[PDB]
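Down below is the structure, laid out as structure tokens.
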Amino acid sequence: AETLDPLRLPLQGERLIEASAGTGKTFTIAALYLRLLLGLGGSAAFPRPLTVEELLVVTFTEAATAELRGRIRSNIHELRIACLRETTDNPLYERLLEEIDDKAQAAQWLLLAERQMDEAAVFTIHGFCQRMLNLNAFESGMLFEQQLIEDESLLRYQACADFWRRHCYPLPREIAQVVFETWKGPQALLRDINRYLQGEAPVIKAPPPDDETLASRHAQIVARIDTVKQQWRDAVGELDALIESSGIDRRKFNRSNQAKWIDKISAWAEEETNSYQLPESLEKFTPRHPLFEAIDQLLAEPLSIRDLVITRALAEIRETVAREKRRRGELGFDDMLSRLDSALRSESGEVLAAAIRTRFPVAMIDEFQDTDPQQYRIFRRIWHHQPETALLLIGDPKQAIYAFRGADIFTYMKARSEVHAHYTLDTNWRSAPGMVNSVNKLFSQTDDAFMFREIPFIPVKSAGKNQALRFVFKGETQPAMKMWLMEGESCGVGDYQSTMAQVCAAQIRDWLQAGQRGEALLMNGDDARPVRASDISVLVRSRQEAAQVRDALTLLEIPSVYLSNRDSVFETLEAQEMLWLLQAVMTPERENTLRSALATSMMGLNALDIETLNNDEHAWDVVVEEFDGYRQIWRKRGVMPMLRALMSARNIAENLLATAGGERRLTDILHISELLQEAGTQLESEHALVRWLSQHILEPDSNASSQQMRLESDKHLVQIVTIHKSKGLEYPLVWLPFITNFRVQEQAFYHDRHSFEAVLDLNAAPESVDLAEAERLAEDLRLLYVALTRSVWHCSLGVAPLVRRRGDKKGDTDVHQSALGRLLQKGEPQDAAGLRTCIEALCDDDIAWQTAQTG
């Protein structure tokens, strides 16, 4: 928990660096890169310098690699020029030039290092292991050349149905009835358990016996049922119950339910009228016989077959996929890391790690918050010992928002329980000092607020050059942070949407109308500018809500675009029109299939046009005859030139340029044409392509090339983006309507508080449910920290005293169940008055509160 400078850190052993939000995380790593390349840093520096072919740096996303490499090249080039000129401007290069020992030697090393940049080691994890196993694959025993693959979902869908054929068809009717009850198809079976198939298989609490069979489990459940069914009929007939002060005579109804129930065993559910078998109920409504407490012993254990069938399918699906991939010899990202881990698990791990230690005596990892225990095991085993080799980890406990992307947060604390060097940056460079003070104060309410004693938020300071940043509104300035609050004792999600969307649209319209006349200005000191559409954005949670926000925004005639959409282009009507046009040009014989193509909107005709086209045989035959030659041009030329020729011949580019909003319809045609060229060469039959188009119509695959390009990313519009894509993107101003709403998790999945192993529990354990809920609340607070960043001038949000309970006025609100409610109520059942007092207790001149009316 110390400070940090790039020229002071001793580069030995294992070090962990946490640089908070708005630090940059790039201006430091290049400085340390040059520090290792030139071997400076006093006695604390490395014993010997290195070369560019030894400094391995691994990030995760694809686009960051080239950007980091280009910034590195610019930095080393500028450092070389500044070293040859002995006069710099950047203070970092100034202090480095102060620390230079021999300028000629440094310049010679930079000359010999810059020209070797083209092969420097910057990779992703998959690329790193791909380039390491093909280097030393003797211990692994894998093939030299392989064909990669990504559409493993269809393989898993085949495998689960293959299992479901053999483990359901020979089953008898009485066994299969319970199977049919809980779910019907292997499609739903795969949909239920898909989320655990990828990555590392989890340890299952309370495993079934190794040779246990569904018939044996059914027999065991029957043997537990029928004893209490039949031997209790020995005990029926005697009214041993004593009427207490709350003793109800309806006990005979529950006794008669047993007599009605014990005939057959063809069902599976027990009678719900067995509630009063608690022995404590003597003063409520002595046990005097053990059956009245063995009934509750039976009731305490739920009866189901899912606990067996899930594990039995989960082993064999993974086994069958891993064995079926062998006969084709393909490869996958999941399989490659497992192969490398297995090669470590073999006896030759010491030999395999010695070569890696010799080759790369360093490692740097960016965005460490997305790591798996497998990867951390690899890193720990390779670099947990053996001095003269160091390891620098850089990441953030916050912004870890990839829990569904196979990224575990507990491995970070597991690493921090072993490493023992912690440093933190202080500067921000981006936001206003008032905003920094407010975001420090609001998270400085209660200590260890992240529900964890391992993530302590510490204050940070702003920059000395952004202190002149102000946001004014008709003269005087404006508070940086501001809540908005409902009016009413109780409220619902419908009110939460309907009032606040209208209110937010009203305030955005007020800003848009005011700033166009020079009323409100954004100045850094004196240099001001008005507010436009581009400098106004909003942040949301999910997609289904966004229709409300878009409609409320466009009701006041405001251009709204939803940048978060990853929709396939094949969904729109352009694909339908292209299919119709290709079908009609393949078969131009019939009148119906040709007038179907000419009746499309893109040809642009009218009722009189079609009516004249029907009765005029000559003008009909002209259009018939042009397709006769067009089909021959199609056969001779492939796909693309005819899509160019029919584009040019009818001259429909200027039609969609003249018609407003037609550019979105135009761009999708060109994108579809570029999509067709990867199939028009590998396939030749004209039947195959028109079959292929209708084949992909029914399946919107989520490939990155299938999404829609931006129609106008060039001018001033209003942006609506989600939290997950908001990482790293700066905005001037932003709103936040839906920060109060939340959804409770109910699926049993939790990590151990000591071993940190992702253990999955089949049976419903309330302790595990509570641990999972605590982890989910920590994730939501991390989301809140992500959301309350990247606002250089001002951002604002609303809040409601929403209750999830059915009866409203009980005095027990459910705000503290959410993330922001814990920040104000600190785990207290409250109401509007108490929440109001908590809001205005800390309301002083930076935070300003306000009431919100439905206007």
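The residue numbers of chain A are those assigned by Swiss-Prot, with the residues present covering 5-289, 304-873 sequentially.
Placed from the backbone N, Cα and C atoms, the Cβ positions cover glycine too.
Some features that Swiss-Prot has for this protein:
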BINDING   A23, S24, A25, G26, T27, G28, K29, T30, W447  ATP binding site
DOMAIN    480-746  domain 'UvrD-like helicase C-terminal'
MUTAGEN   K29 to Q  Subunit loses ATPase and 3'-5' helicase activity, holoenzyme has 3-5 fold less helicase activity, 20-fold less processivity
MUTAGEN   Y803 to H  Large decrease in recombination, loss of Chi hotspot activity, decreased RecB helicase rate, retains nuclease activity but not Chi-sequence specificity, does not load RecA
MUTAGEN   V804 to E  Large decrease in recombination, loss of Chi hotspot activity, decreased RecB helicase rate, retains nuclease activity but not Chi-sequence specificity, does not load RecA
MUTAGEN   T807 to I  In recB-2109; absence of nuclease modification at Chi sites
Spatial neighbours of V804 (mutagenesis position) among the binding-site residues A23, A25, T27, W447 [C-alpha, 10 Å]: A25
Packing count at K29 (mutagenesis position) (other Cβ atoms within 10 Å of its Cβ): 18
Which binding-site residues sit within 10 Å of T807 (mutagenesis position) - Cα, from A23, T27, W447: none
Cα-Cα distance, maximum over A23, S24, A25, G26, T27, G28, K29, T30, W447, record's ATP binders, Å: 13
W447, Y803 as recorded positions, winner by CB count within 10 A: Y803
Check: same-chain CB within 8 A of ATP site center, minus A23, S24, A25, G26, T27, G28, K29, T30, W447: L443, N446
From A23, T27, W447: binding-site residues whose CA lies within 10 A of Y803 (mutagenesis position): none
Assigned conformation of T807 (mutagenesis position) - DSSP reduced to three states: coil
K29 (mutagenesis position) to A23 (ATP binding site) - Cα separation in whole Å: 7
Secondary-structure category, per DSSP, in which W447 (ATP binding site) falls: coil
Fewest other Cβ within 10 angstroms of its own Cβ, chosen from the recorded positions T27, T807: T27
